[PDB]
Amino acid sequence: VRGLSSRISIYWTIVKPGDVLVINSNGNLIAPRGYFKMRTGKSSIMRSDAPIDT
Amino acid sequence: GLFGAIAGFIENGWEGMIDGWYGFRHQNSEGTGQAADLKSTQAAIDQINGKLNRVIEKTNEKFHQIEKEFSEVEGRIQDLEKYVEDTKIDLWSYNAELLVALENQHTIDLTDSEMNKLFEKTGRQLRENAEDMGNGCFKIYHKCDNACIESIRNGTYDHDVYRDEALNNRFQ
Ligand SMILES: *[C@@H]1O[C@H](CO)[C@@H](O)[C@H](O)[C@H]1NC(C)=O
């Protein structure tokens, strides 16, 4: 795929307030650069090809 | 309908009654005429608007839910997701069918009812001065001019004024 026979597998970890992340590796780590801020609310996702009007 | 007035002892509706749902037609010494009954018309209309507003009130608001279409076969978890959705849809579809069936039966019966109530109220005003001809018409046994007819229509008819005349015509 795009020249490549190798792959990256993606994982995720959520860390709550007062907890801590530890990353321990001796090779093959694709490291995070930071974190995404989690929110709760009314957001969602939908698959559609419909145009978006005003 | 349950009351047997509409499509009953009232043989048919009036396409020419265009200013109301229920009303009166008369023939007297001054000619013939027609008038809508406002109270009965509005009672039926008010009930129907009541049930309509109860039905079209408050759709539910839902946001993030479960996926309902899938591009790969997955087995057990997808099976369950699809079954949950199908089950939900069949239940709501049943609710919709039943809701309109019950509401509509009841709408027919309540309008039939309003027709019957107007008929009974008129009969009661007339006391011994009229007889029910059985087709939703009263034969009034005294001279009853346009103002008299209007007194019946507006609920102020005074039967005692006409009682001697009417009884003489009915029974002798
Ligand atoms: C009822 O009709 C009579 C006769 O037309 C009229 O005199 C009277 O004003 C009416 N009453 C009402 C409450 O409108």
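Note that chain B is numbered according to Swiss-Prot, with residues 346-517 shown in order.
Method of determination (from the header): X-ray crystallography, 4.1 Å.
Just so you know, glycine gets a Cβ as well, placed from its N, Cα and C.
Neighbour list (B:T501 (variant position), Cβ cut-off 8 Å, at least 6 residues apart, same chain): empty. B:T501 to N appears in Swiss-Prot as a natural variant; the accompanying note says: In strain: Isolate MA20C, Isolate MA20, Isolate MA12.
Secondary structure at B:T501 (variant position), taken from DSSP and collapsed to helix, strand or coil, is coil.
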